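For reference, the structure is listed below as structure tokens.
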Amino acid sequence: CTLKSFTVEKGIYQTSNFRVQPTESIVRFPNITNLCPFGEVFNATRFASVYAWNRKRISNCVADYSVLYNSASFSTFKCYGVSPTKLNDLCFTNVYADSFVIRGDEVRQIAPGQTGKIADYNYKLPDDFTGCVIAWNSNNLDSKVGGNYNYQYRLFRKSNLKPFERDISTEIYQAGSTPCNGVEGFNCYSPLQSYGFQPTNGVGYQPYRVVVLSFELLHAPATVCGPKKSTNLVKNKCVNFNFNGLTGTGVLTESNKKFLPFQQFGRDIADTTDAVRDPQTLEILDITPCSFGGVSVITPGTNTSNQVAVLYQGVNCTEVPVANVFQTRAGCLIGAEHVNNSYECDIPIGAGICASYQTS
Amino acid sequence: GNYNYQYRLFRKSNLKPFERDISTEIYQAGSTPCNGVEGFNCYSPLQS
Amino acid sequence: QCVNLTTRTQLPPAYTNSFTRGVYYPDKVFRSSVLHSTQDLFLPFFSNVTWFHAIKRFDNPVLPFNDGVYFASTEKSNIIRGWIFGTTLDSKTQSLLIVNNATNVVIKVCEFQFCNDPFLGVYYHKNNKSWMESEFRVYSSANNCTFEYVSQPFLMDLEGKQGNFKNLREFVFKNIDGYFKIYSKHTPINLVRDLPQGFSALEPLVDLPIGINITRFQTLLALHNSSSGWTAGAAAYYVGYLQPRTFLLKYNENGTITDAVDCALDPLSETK
Ligand SMILES: *[C@@H]1O[C@H](CO)[C@@H](O[C@@H]2O[C@H](CO)[C@@H](O)[C@H](O)[C@H]2NC(C)=O)[C@H](O)[C@H]1NC(C)=O
Ligand SMILES: *[C@@H]1O[C@H](CO)[C@@H](O[C@@H]2O[C@H](CO)[C@@H](O)[C@H](O)[C@H]2NC(C)=O)[C@H](O)[C@H]1NC(C)=O
Ligand SMILES: *[C@@H]1O[C@H](CO)[C@@H](O[C@@H]2O[C@H](CO)[C@@H](O)[C@H](O)[C@H]2NC(C)=O)[C@H](O)[C@H]1NC(C)=O
Ligand SMILES: *[C@@H]1O[C@H](CO)[C@@H](O)[C@H](O)[C@H]1NC(C)=O
Ligand SMILES: *[C@@H]1O[C@H](CO)[C@@H](O)[C@H](O)[C@H]1NC(C)=O
Ligand SMILES: *[C@@H]1O[C@H](CO)[C@@H](O)[C@H](O)[C@H]1NC(C)=O
Ligand SMILES: *[C@@H]1O[C@H](CO)[C@@H](O)[C@H](O)[C@H]1NC(C)=O
Ligand SMILES: *[C@@H]1O[C@H](CO)[C@@H](O)[C@H](O)[C@H]1NC(C)=O
């Protein structure tokens, strides 16, 4: 097929370059670390309303999501940027966390580009919003038997405010153009109205505890993203590895060399990576490429016979099955029987070894 | 409100070129399986 | 309160030359018995480093900042404590504070207000030679801020006047694409206080991922109440500016830098 002909004459040919096939792949990265203390916020004494929802800055920590996400302790969930399943893989420079408790009957107005009492006066989101919004049913504790009127919400507002621009001043709202005189008067309203949450409330009237997690992109280096896993290392196999973001394929072996406690990567004069420090345990490993070499076919002319021999170059042929035998300095040759007798060369192989056709 | 048009907001992952889905079974956002058709993470795979 | 000093002396910028200094590890890579060539920001050889004497006698103006800086000081009893970083440093732009305590050093990135002479003077007490600090008057509180960090301190010996100044602190500060990188080394000498010959490598210490525009900085040093009101001992330091150049470096067998040469100095160097 290679020679593009139906006749082959005496002589060795080269083709079909050979390389060992890897088995599996591995990942190895530093231990879990300063995880963010957002749990105490979720497990706090007093939670916020929608007029003054808790806005907090989160940075310089890892925020565990999957354990909290897949836990059944949530009610509804909506990520607007990407699939939540890979939330751990996107890193945020800084996270704006917005935690509050409201009545679920207006939860549809939480989403950006929605109209409602809570989506027009106090709580707003931009059209290009990205952050994820999570809500949990919380009628058990937020509700009060006598009516939890400590909670309040911005009932009124003259002009709609920009997203994330909370106003906590409670100046007497002027419904009409008539001037307002005194603390209370005609066309004078209290902007904040008290929530009513009770165990006797039905669906929607049950309070919802909601967290919205927006974040800033690329103006400063990303810092906050979920934890990442790893698998136990293996040795003496041509495998794939992702060490400190460097992906490679090779065989891992122990090393007698000693790095400085600050360098991680070993390089040669040819400027390629050959020694790596494990991130979990402090040790130094050498990387050897798994074997590769072109194949040679030795054959008399197809006029004579059809039997052939195969030579693997630069391969110890204890490693041939992973793809009569005889090893020479040029590689391992199979299909031919070597003899103690000596003749003149007919077809050369190398290192003084020549092959020929002779009787049987 | 012409909500007559839907779109598959929820799916396992991306798809090959030139395939379409008709199945509308309950989504599984959480690793915990959702028995029945309701509960936590038991979302419909469509949005209006 | 904002206390200011009256007993200090101003001196013209003294000129000195390092003859070998300003070499650090450019990255985290192991190389053995090899010669490498790299292009990066280094302190030019044989340059005009500026010498400031702080011996009662203060000399700490605001110095320009560009492409990092090289700061080297020898001093015993630890009168130097840190620095500040920013562009206007007046309660309206993000500011950075470095201050080395005998306890764990603290790193802060916040808004800040500053006095005309802010410092961390320690009142001398006859009861204990290493008395606690008294007047640390830099700021009370500006507002909500961004970044806080704590780490172990760098040196020791709050007191001592040994004949051989075992304290040589060399630092290089860089700020690249939102990372503030610090390279540090602490080496002793037993000879004259001037810049030594020889060769040494500055191992990397830390990088802080905040991301700000820094254009000016100022050093922070403490002060004693020992005599005549406010009088300190003897201290000095040297400031030098970086430039983009290509260096040739020699990694030894053990993996440690042993020699370097500048490829823009003289024809012999570049033909090397
Ligand atoms: C908030 O408090 C609840 C109540 O204890 C925590 O829920 C428990 O969390 C521990 C942590 O491992 C689990 O072992 C328990 O099984 C949980 N309780 C139940 C009933 O399953 C919750 O974890 C706390 N929040 C955070 C972020 O830790
Ligand atoms: C500390 O909080 C104050 C109050 O929210 C912040 O000042 C406000 O910042 C927003 C965002 O630019 C402005 O719209 C307001 O006008 C600011 N208020 C005033 C009175 O000027 C301030 O930015 C916060 N500091 C930090 C470092 O985040
Ligand atoms: C570089 O490493 C070698 C070994 O990897 C060090 O050689 C050892 O040195 C100690 C003290 O001089 C001897 O006790 C050992 O017998 C030496 N072992 C070998 C194998 O040489 C060498 O000291 C290191 N370089 C420096 C500057 O210390
Ligand atoms: C084989 O070789 C002989 C002589 O060299 C020739 O006559 C014959 O045609 C050849 N056969 C084929 C199939 O090439
Ligand atoms: C092949 O491998 C075996 C065992 O690993 C060894 O004894 C032999 O010397 C090797 N031969 C070559 C040519 O590498
Ligand atoms: C070649 O001769 C040696 C020595 O006589 C013997 O050990 C070996 O088995 C012989 N090999 C063959 C293939 O005849
Ligand atoms: C460096 O300092 C020396 C000594 O003061 C001076 O002669 C020389 O001109 C200076 N070179 C500069 C400033 O480039
Ligand atoms: C940061 O400071 C620079 C230098 O004065 C100035 O352009 C501006 O104040 C800031 N620029 C950017 C890009 O942040």
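We number chain C the way Swiss-Prot does; in order, the residues shown are 14-68, 77-245, 253-300.
Any Cβ shown, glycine's included, is placed from N, Cα and C.
Annotated in Swiss-Prot:
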type	residues	note
VARIANT	C:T19 to I	In strain: Omicron/BQ.1.1, Omicron/XBB.1.5, Omicron/EG.5.1
VARIANT	C:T19 to R	In strain: Delta/B.1.617.2, Omicron/BA.2, Omicron/BA.2.12.1, Omicron/BA.2.75, Omicron/BA.4, Omicron/BA.5
VARIANT	C:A67 to V	In strain: Eta/B.1.525, Omicron/BA.1
VARIANT	C:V83 to A	In strain: Omicron/XBB.1.5, Omicron/EG.5.1
VARIANT	C:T95 to I	In strain: Iota/B.1.526, Mu/B.1.621, B.1.1.318, Omicron/BA.1
VARIANT	C:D138 to Y	In strain: Gamma/P.1
VARIANT	C:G142 to D	In strain: Kappa/B.1.617.1, Omicron/BA.2, Omicron/BA.2.12.1, Omicron/BA.2.75, Omicron/BA.4, Omicron/BA.5, Omicron/BQ.1.1, Omicron/XBB.1.5, Omicron/EG.5.1
VARIANT	C:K147 to E	In strain: Omicron/BA.2.75
VARIANT	C:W152 to C	In strain: Epsilon/B.1.427/B.1.429; when coupled with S13I induces resistance to NTD antibodies by changing disulfid bond in positions 15-136 to 136-152
VARIANT	C:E154 to K	In strain: Kappa/B.1.617.1
VARIANT	C:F157 to L	In strain: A23.1, Omicron/BA.2.75
VARIANT	C:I210 to V	In strain: Omicron/BA.2.75
VARIANT	C:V213 to G	In strain: Omicron/BA.2, Omicron/BA.2.12.1, Omicron/BA.2.75, Omicron/BA.4, Omicron/BA.5, Omicron/BQ.1.1
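Recorded features from Swiss-Prot, shown on the structure.
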residue: C:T19; record: variant position; contacts (Cβ under 8 Å, 6+ apart): none
residue: C:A67; record: variant position; contacts (Cβ under 8 Å, 6+ apart): C:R78, C:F79, C:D80, C:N81, C:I100, C:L242, C:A260, C:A263, C:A264, C:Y265
residue: C:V83; record: variant position; contacts (Cβ under 8 Å, 6+ apart): C:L110, C:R237, C:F238, C:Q239
residue: C:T95; record: variant position; contacts (Cβ under 8 Å, 6+ apart): C:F186, C:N188, C:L189, C:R190, C:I210, C:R214, C:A264
residue: C:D138; record: variant position; contacts (Cβ under 8 Å, 6+ apart): C:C15, C:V16, C:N17, C:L18
residue: C:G142; record: variant position; contacts (Cβ under 8 Å, 6+ apart): C:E154, C:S155, C:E156, C:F157, C:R158, C:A243, C:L244, C:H245, C:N253, C:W258
residue: C:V213; record: variant position; contacts (Cβ under 8 Å, 6+ apart): none
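DSSP gives C:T95 (variant position) a strand state. Non-local neighbourhood of C:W152 (variant position): C:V143, C:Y144, C:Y145, C:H146, each in the same chain, at least six residues away, with C-beta under 8 Å from its C-beta. Close to C:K147 (variant position) in the fold, though at least 6 residues off in sequence, lies no residue with a CB less than 8 Å from its CB. Under the DSSP three-state reduction, C:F157 (variant position) is assigned to strand. In the three-state DSSP reading, C:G142 (variant position) counts as strand.
For C:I210 (variant position), the number of other Cβ atoms no farther than 10 Å from its own Cβ, over all displayed protein chains, is 16.
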